[PDB]
Amino acid sequence: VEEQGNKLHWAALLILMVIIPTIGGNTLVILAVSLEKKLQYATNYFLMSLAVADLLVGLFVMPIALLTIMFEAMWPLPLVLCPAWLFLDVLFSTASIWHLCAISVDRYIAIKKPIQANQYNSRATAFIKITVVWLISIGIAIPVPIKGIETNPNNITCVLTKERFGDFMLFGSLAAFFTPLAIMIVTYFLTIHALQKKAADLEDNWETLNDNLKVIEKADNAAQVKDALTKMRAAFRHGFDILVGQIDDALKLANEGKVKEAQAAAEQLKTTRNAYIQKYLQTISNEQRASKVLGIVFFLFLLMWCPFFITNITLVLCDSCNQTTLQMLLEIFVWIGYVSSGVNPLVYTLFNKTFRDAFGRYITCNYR
Ligand SMILES: CC(C)CCC[C@@H](C)[C@H]1CC[C@H]2[C@@H]3CC=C4C[C@@H](O)CC[C@]4(C)[C@H]3CC[C@]12C
Ligand SMILES: CCN(CC)C(=O)N[C@H]1C=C2c3cccc4[nH]cc(c34)C[C@H]2N(C)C1
């Protein structure tokens, strides 16, 4: 008879490359938001909340998960801690995916509606959005402790069983991964359409005011400006006004009869328009550059969680598949997601200069 051997080396490899990078990676993100006041704004409370969720995985979920790998199938801890550990696993892992969904949506509405709210009014919006995400995560994770594990059986095997959590494995998976994925996919195309439209209207304005100064440049009479300059009447909230009244000021010279004086005044908007739309051009450029980074990073997160959730629902639907050689894959695919959830806030914040500069001095134990 050939029995299974030791697997301590795998657990050791997990500590080095999963647990330690998870706890440490999320600790840096939390510290950066907590210490550096330059990062203490509403948007980064999604990242801090997310970092906390993933931190608790590496602290209370991942270490105990080693015992399943390192020790026998029997639950070594007290029986009461079995559904709790199962609950915390589902809770925090779901919180990670739904946080990104929240961020994916929140980043989209920031593009469609640039002036969403003030600094104060958006600060409370964060807490509400964070709370909802956590409340969603609880409702998805709470079928586990309510149902419980199978209890003359003295000991217990702390594991989600297909014969019991069949509905939960299938539905929970849909509600925890495939549902936010569906949203992040929709908001993706919504974001792509938003950016290409936001720049389409800018190119429209940049071409319609240039066409109305060319007719202002080559002007024979003030009557030629009496209809052409009026077309520019409707084209930092002070931004739109500094050129509106400026264009209206030129019309005052047109009605007065000063044509040549108005043409030279129209050339004064050359340093006004260029310094304004180019400032709004990099606004879109940075908005497009930040969304592309968010897209790829969030994609890799979901992609690494894919092998688990696709296999998890397969364990339920496919009744023809080998149960033994399918749940053994789950025992590996979970850690792939654990790697994903662990380094998710870190990697995303490595593209931010302030976050990255903060991490550099926190490793050197500076803390300002
Ligand atoms: C629990 C088991 C796996 C062992 C403990 C893991 C150790 C190696 C991990 C977990 C948390 C990690 C720490 C998290 C926070 C910081 C602050 C940072 O400025 C320097 C690195 C440092 C100090 C990390 C070093 C490595 C660390 C201590
Ligand atoms: C570590 C505990 N054990 C040993 C039994 C596991 O097998 N845990 C897996 C189950 C999970 C799960 C199942 C169903 C719906 C779900 N929504 C969110 C999650 C989830 C998280 C997911 N975690 C990450 C891995």
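Each residue's number is its place along the chain shown, starting with 1.
Using the three backbone atoms N, Cα and C, a Cβ is placed for every residue, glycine included.
Per Swiss-Prot, the features are as follows:
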MUTAGEN   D89 to A (Swiss-Prot position 135)  Abolishes agonist binding
BINDING   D89, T94, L160  ergotamine binding site
MUTAGEN   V90 to A (Swiss-Prot position 136)  Slightly decreases agonist binding
MUTAGEN   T94 to V or A (Swiss-Prot position 140)  Decreased agonist binding
MUTAGEN   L160 to A (Swiss-Prot position 209)  No effect on agonist binding. Strongly increases dissociation of bound lysergic acid diethylamine, without affecting binding affinity. Reduces signaling via arrestins, but has no effect on signaling via the phosphatidylinositol-calcium second messenger system
MUTAGEN   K162 to A (Swiss-Prot position 211)  Impairs protein folding and stability. Strongly reduced cell surface expression
MUTAGEN   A176 to G or S (Swiss-Prot position 225)  Does not affect agonist binding
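In the shown protein chains, 20 other C-beta atoms lie within 10 A of the C-beta of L160 (mutagenesis position). With 3 residues not built between them, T151 and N152 place their Cα atoms 9 angstrom from each other.
In the deposited model, 24 residues between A235 and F236 are left unbuilt, and the Cα atoms of these two flanking residues are separated by 16 Å.
Note on proximity: of the mutagenesis positions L160, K162, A176, the one nearest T94 (mutagenesis position) is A176, by Cα distance.
Proximity of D89 (mutagenesis position) to non-local residues of its own chain (separation of 6 or more, Cβ distance below 8 Å) is seen for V57, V61, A65, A141, given in sequence order. The ergotamine site, placed at the center of the C-beta atoms of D89, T94, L160, has further neighbours from the same chain whose C-beta lies within 8 angstroms: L86, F87, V90, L91, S93, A141, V144, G172, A176.
Here the C-alpha separation of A176 (mutagenesis position) and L160 (mutagenesis position) works out to 16 Å. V90 (mutagenesis position) sits 11 Å from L160 (mutagenesis position), counting Cα to Cα.
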